[PDB]
Amino acid sequence: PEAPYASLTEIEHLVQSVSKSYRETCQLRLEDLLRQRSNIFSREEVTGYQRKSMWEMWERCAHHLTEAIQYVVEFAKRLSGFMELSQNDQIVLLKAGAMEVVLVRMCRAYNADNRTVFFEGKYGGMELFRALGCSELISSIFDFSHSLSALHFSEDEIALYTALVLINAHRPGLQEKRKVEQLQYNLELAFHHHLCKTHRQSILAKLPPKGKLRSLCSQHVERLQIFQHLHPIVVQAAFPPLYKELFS
Ligand SMILES: Cc1c(CN2CCN(C(=O)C3CCCC3)[C@@H](C)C2)cc(F)cc1NC(=O)c1cccc(C#N)c1
Ligand SMILES: O=C(O)c1ccc(-c2nn(C(=O)c3c(Cl)cccc3C(F)(F)F)c3cccc(F)c23)c(F)c1
């Protein structure tokens, strides 16, 4: 809801609702990603990935990213007020924000102890993705996940943070900007309430600087678009109007 004078009841139900939506749209539970940290690709398995073609690695990565986006879109549609927005406004928020949320969620699958990430059943370093020839971009994604891992987000914290990545009234092309401002205001009030209540306000000053996530997402999506133009993946679109905006 967008209503003014959001009560303590509304705010705490917004926290619970967003956290449930987050937990139920994760590909794997946090406890399963943590329990798989000891399951690491052997040097033989890493060499097998490195000897794959650029196009086979592109297909594997693109497949995972398509699924990650689709989960974020499920998450967005569960956020209160989102499905009451116009289709234009839903697509404006997702086109910018969906990959930004995917990039934030990646930190759950990042192990800062040995700089590995979960990929197709085991953990491996960035040398696993050598065949793609995107060493600088993948290095920036690892760095960003490392910076987010240092915050030690609770499930509530990462849920509210990613809800605010999506429900942002400053995306160009919104026709109901005032309505999204009111939704965002209430999410910010919930986020700040929750952080104050749990004595975790110290994380606010440590969140990624204004524009860093947007910039990383821009570099990432630019690269994905170039790969798609040169070797298009065939996606069965779960959300055809959104798909048309990104793949046309
Ligand atoms: C794989 C992974 C990377 C590295 N990876 C390199 C290739 N990529 C590109 O975009 C390439 C660069 C442009 C062309 C393709 C991304 C997929 C990122 C970093 C990271 F921080 C976390 C992850 N893993 C997950 O997040 C994950 C995987 C499976 C299940 C779950 C869950 N639940 C999470
Ligand atoms: O209807 C669907 O099921 C659907 C699934 C994924 C997206 C999607 N893709 N995407 C890519 O960057 C991407 C991916 Cl994940 C893989 C290969 C090629 C691409 C390309 F770069 F071409 F868009 C996005 C970026 C931002 C916001 C998005 F919503 C997407 C989409 F728009 C719709």
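For chain A, we keep the numbers from Swiss-Prot: what you see runs 260-507, in order.
Per the header of the entry, the method used was X-ray crystallography, 1.9 Å.
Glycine residues also receive a Cβ, built from the backbone N, Cα and C atoms like all the rest.
If you check Swiss-Prot, you get these features:
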- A327 to F: Completely abolishes transcriptional activity (MUTAGEN)
- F378 to Q: Completely abolishes transcriptional activity (MUTAGEN)
- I397 to N: Nearly abolishes transcriptional activity (MUTAGEN)
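A gap of 13 Å separates the Cα atoms of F378 (mutagenesis position) and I397 (mutagenesis position). Sequence-distant contacts (6 or more apart, same chain, Cβ under 8 Å) of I397 (mutagenesis position) comprise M385, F388, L391. Long-range Cβ contacts of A327 (mutagenesis position) within its own chain (separation 6+, distance under 8 Å): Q286, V361, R364. The DSSP secondary structure for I397 (mutagenesis position) is helix.
Checking the mutagenesis positions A327, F378, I397 for a CB within less than 6 Å of any atom of ligand 1 leaves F378, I397, listed in sequence order. For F378 (mutagenesis position), the Cβ neighbour count at a 10 Å cut-off comes to 16, with all displayed protein chains included. Classification of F378 (mutagenesis position) by DSSP places it within a strand.
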